[PDB]
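Chemist: Pasting a structure below so you can have a look.
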Amino acid sequence: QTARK
Amino acid sequence: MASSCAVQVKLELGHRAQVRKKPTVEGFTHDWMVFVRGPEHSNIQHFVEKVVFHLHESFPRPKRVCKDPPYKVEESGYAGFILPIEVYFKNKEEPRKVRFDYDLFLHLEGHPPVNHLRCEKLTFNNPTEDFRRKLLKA
């Protein structure tokens with residue numbers, strides 16, 4: 001998964 | 001009365017997310033789409049007033065309201081996030097709405113696109129005659 005925010 | 005009713009409604013929440021061939025001019029890396037629908041092309045508008053998608057505050061105007069199907073939002077972005085979704089019913093009693101916290105996740109480049117589906121069962125015990133009529137047309 002990509003980074004999150 | 002001698003009788004009681006329990007009505008069950010199925011919802012499908014889901015999203016697709018794809019790494020763009022070429023980032024947007026802002027550098028956004030992914031295109032995604034999130035949705036709420038009924039299973040197998042069933043009509044949920046009979047009982048749904050609106051679907052509110054609460055996007056991350058980094059998005060301009062993050063409160064996205066869909067009053068008619070399809071109940072969805074298409075966007076470009078760079079990070080995954082929790083997306084609270086409120087489904088409002090054509091009901092005069094409680095519950096007036098239901099909330100799901102939807103995980104809008106993205107996959108890195110070099111991995112297949114995201115195609116996620118989340119099934120939700122709602123149960124309404126002894127709805128009003130009027131709401132029952134709407135629910136049972138769907």
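If you're wondering, the header gives X-ray crystallography, 1.9 Å.
For all residues, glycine too, the Cβ spot is worked out from N, Cα and C.
Below are the features I grabbed from Swiss-Prot:
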DOMAIN    B:1-138  domain 'YEATS'
MUTAGEN   B:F28 to A  Decreased binding to crotonylated histone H3. Decreased binding to acetylated histone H3
MUTAGEN   B:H56 to A  Decreased binding to crotonylated histone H3. Decreased binding to acetylated histone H3
MUTAGEN   B:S58 to A  Decreased binding to crotonylated histone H3. Decreased binding to acetylated histone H3
MUTAGEN   B:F59 to A  Strongly decreased binding to crotonylated histone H3. Decreased binding to acetylated histone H3
MUTAGEN   B:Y78 to W  Does not affect ability to discriminate between acetylated and crotonylated histone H3
MUTAGEN   B:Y78 to A  Strongly decreased binding to crotonylated histone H3. Decreased binding to acetylated histone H3
MUTAGEN   B:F81 to A  Decreased binding to acetylated histone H3
MUTAGEN   B:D103 to A  Decreased binding to acetylated histone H3
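Any idea what these are sitting next to in the structure?
Modeler: Note on the domain 'YEATS' (B:1-138): DSSP counts are 10 helix, 70 strand, 58 coil.
B:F28 (mutagenesis position) is surrounded by 14 other CB atoms, counting those within 10 A of its CB over all protein chains shown.
Every protein chain considered, the tally of other Cβ atoms within 10 Å of the Cβ of B:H56 (mutagenesis position) stands at 16.
Residues within less than 8 Å, Cβ to Cβ, of B:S58 (mutagenesis position) and separated from it by at least 6 positions along the same chain comprise none.
Of all Cβ atoms in the protein chains displayed, 17 besides its own lie within 10 Å of the Cβ of B:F59 (mutagenesis position).
Here B:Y78 (mutagenesis position) comes close to B:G27, B:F28, B:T29, B:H30: these same-chain residues lie at least six apart in sequence, with C-beta atoms under 8 angstroms from its C-beta.
For B:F81 (mutagenesis position), the number of other Cβ atoms no farther than 10 Å from its own Cβ, over all displayed protein chains, is 17.
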Chemist: Are there mutagenesis positions in B:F28, B:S58, B:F59, B:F81, B:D103 whose CB lies under 8 Å from a CB of chain A, and which ones?
Modeler: B:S58, B:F81
Chemist: Cα distance, B:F81 (mutagenesis position) to B:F59 (mutagenesis position), nearest Å?
Modeler: 11
Chemist: Which residues of the same chain, at least 6 positions away in sequence, have a Cβ lying under 8 Å from the Cβ of B:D103 (mutagenesis position)?
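Modeler: In sequence order, the residues whose Cβ lies under 8 Å from that of B:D103 (mutagenesis position) (at least 6 apart) are B:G80, B:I82, B:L83.
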Chemist: Rounded to a whole angstrom, what is the C-alpha distance between B:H56 (mutagenesis position) and B:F81 (mutagenesis position)?
Modeler: 7
